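Here's the structure we're looking at; comments come further down.
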Amino acid sequence: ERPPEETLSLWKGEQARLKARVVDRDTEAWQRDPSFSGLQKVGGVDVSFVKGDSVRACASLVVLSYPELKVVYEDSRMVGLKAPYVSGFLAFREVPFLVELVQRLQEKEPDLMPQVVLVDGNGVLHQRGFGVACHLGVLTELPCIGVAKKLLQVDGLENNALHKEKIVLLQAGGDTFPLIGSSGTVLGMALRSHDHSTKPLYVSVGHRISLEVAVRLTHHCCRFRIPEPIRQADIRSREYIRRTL
Ligand SMILES: [Mn+2]
Ligand SMILES: [Mn+2]
Ligand SMILES: [Mn+2]
C-alpha cells in the first residue's frame, strides 16, 4: 500500500540533501553546439510491470546512436521491485535498479556509456524540485533529461482549461510553452514532440544540462510522440516480460 508518513519524511529529507548536487546548466561541449556535434550516444531507461504482481518488474537501459537513433546497447532484466508507487517518490521505487543497469554497462561495454540519459519521469518539475531524472543524474553523475507523459500538478501548475488552450496552440513538432511555477521559476517545458501528435511531453532538467538544450534534444529524439530512447526501453522491457511470462 502506502509507506507510513515517517518513511516519506525520511525520503523527503534525502531528496532535499541530494538536490544540492543538481547542476542545471550545460556542462558538456556538445550541449552548446547548434547541431549537437559530438553527441554520439543517447540513453533511455524504463521499468515495465506485469499486471497483478507488484513484486516483479523488468528494468531496461538502452543506448542509441545519435542522430540515427539506432539501438547500440540493450540490457533488459527482471528485478524484484520493493517500494510501491507514490507520486513524488518515484525514484525510491525505480532508481536503485536503474543505477545497477548503468554500472553493468560500465562493466560490460564502457565505450557505449551514454552521454545523456532520457528518463521516463520528471526532473526538477517535481514536488520538491528533485524528480527521478534528477535522482538518477546525481547518483550516476550522467547528464539526464526528465520526460513525463502527463503534467505533475505542482507549484500551481494545473491541467485546466487555460493549460489545454495552450496545448491547442502548439501547432507542429518543436513548438513549446514554458511551465512557470507560482514561485517565479520555469520548471519545465510542454513540448509538442511530433507533427502528428497533439498530447505534449513535459520536459525538465535532470542533471548537467540546461532546460533549453534538454527540450531541443528531446525533440530531436522523437520519431514518434515518445522519445526513441524511452520508447525503445519501454517497448523492449514490456516484450521481455511477455516473453518470459
Ligand atoms: Mn516508466
Ligand atoms: Mn505503460
Ligand atoms: Mn513505460
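Heads up, chain A uses Swiss-Prot numbers, so what you see runs 7-251.
If you're wondering, the header gives X-ray crystallography, 2.2 Å.
Each Cβ is built from the backbone N, Cα and C atoms, and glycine gets one as well.
DSSP assigns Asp52 (Mg(2+) binding site) to a strand. The Mg(2+) binding site annotation in Swiss-Prot covers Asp52, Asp126 and is backed by similarity to another entry.
Remark: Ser93 (mutagenesis position) has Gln133, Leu158 as non-local neighbours, by Cβ distance under 8 Å and separation of at least 6 in sequence. Classification of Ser93 (mutagenesis position) by DSSP places it in coil, neither helical nor stranded. Among the mutagenesis entries in Swiss-Prot is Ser93 to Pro, noted as: No effect on activity.
In Swiss-Prot, the entry for mutagenesis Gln133 to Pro states: No effect on activity. The structure shown retains the original residue. Within 10 Å of the C-beta of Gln133 (mutagenesis position) we count 16 further C-beta atoms, all protein chains included.
DSSP gives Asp126 (Mg(2+) binding site) a strand state.
For ligand 1, the nearby recorded positions are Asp52, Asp126; that is, of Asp52, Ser93, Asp126, these have a C-beta under 6 Å from one of its atoms. With a cut-off of 8 Å between CB atoms and residues at least 6 apart in sequence, the same chain places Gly50, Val51, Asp52, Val53, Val153, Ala154, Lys155, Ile236, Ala239, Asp240 near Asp126 (Mg(2+) binding site), listed in sequence order.
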